[PDB]
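Just below is one structure, and these are the notes that go with it.
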Amino acid sequence: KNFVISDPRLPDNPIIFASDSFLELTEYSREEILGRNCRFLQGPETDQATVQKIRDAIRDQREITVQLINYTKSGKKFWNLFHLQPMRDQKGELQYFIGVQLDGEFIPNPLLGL
Ligand SMILES: Cc1cc2nc3c(=O)[nH]c(=O)nc-3n(C[C@H](O)[C@H](O)[C@H](O)COP(=O)(O)O)c2cc1C
């Protein structure tokens, strides 16, 4: 499983954990991504309209699934089916965000443009 956990109580909602698979996919070592917002995976061909939907889902604390282009450390592109989910503690208070990444062009690109 490719996934990261971020802490929205810390400035700029930084990564506090990244799985081994996520590091292999993105070509980053854990030390150079901890404490950073996961936006470093976006690049020139990333649809900003899709990024806007992630921004709203984090604001409203809703789960969302989108497909978008991301970049590995060396600049290699990959399609990312991205599922974001809020994690709440026993008191029903927002505690973490978990983002799961599935690499592949699952939804055909010409259908996604609609
Ligand atoms: C847990 C978590 C995982 C995320 N994973 C990705 C990702 O894999 N790819 C991506 O493009 N954005 C991902 N994001 C979204 C960015 O981190 C960021 O929230 C988005 O770009 C909007 O924020 P910004 O406008 O300040 O950059 C993730 C966000 C969270 C909270």
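Note that the numbers count up from 1, one per residue, in the order the chain is shown.
This deposition comes from X-ray crystallography, 2.0 Å.
From the backbone N, Cα and C atoms, a Cβ is placed for every residue, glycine too.
The annotation FMN 2 binding site is assigned in Swiss-Prot to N37, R39, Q42, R55, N70, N80, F82, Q101. The annotation that Swiss-Prot gives for the mutagenesis experiment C38 to A (Swiss-Prot position 426) reads: Severe loss of light-sensing and light-dependent autophosphorylation.
Everything Swiss-Prot records as a feature, shown here on the structure.
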residue: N37; record: FMN 2 binding site; DSSP (3 states): coil
residue: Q42; record: FMN 2 binding site; DSSP (3 states): coil
residue: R55; record: FMN 2 binding site; DSSP (3 states): helix
residue: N70; record: FMN 2 binding site; DSSP (3 states): strand
residue: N80; record: FMN 2 binding site; DSSP (3 states): strand
residue: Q101; record: FMN 2 binding site; DSSP (3 states): strand
Least Cβ-crowded entry, counting other Cβ within 10 Å, from the binding-site residues listed as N37, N80, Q101: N37
List of residues, in chain order, with Cβ under 8 A from that of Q42 (FMN 2 binding site) and at least 6 apart: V51, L68, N70, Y71
Nonlocal residues around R55 (FMN 2 binding site), in sequence order (Cβ under 8 Å, 6 or more apart): none
Alpha-carbon distance [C38 (mutagenesis position); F82 (FMN 2 binding site)] in Å: 12
Pairwise CA distance, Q101 (FMN 2 binding site) versus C38 (mutagenesis position), rounded so that it is a whole Å: 12
Nearest-integer angstrom distance between the alpha carbons (Cα) of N80 (FMN 2 binding site) and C38 (mutagenesis position): 13
Cβ neighbours of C38 (mutagenesis position) where a neighbour is any other Cβ within 10 Å: 22
Count of other CB atoms lying within 10 Å of the CB belonging to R39 (FMN 2 binding site): 11
Local Cβ density at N70 (FMN 2 binding site) - other Cβ atoms counted within 10 Å: 21
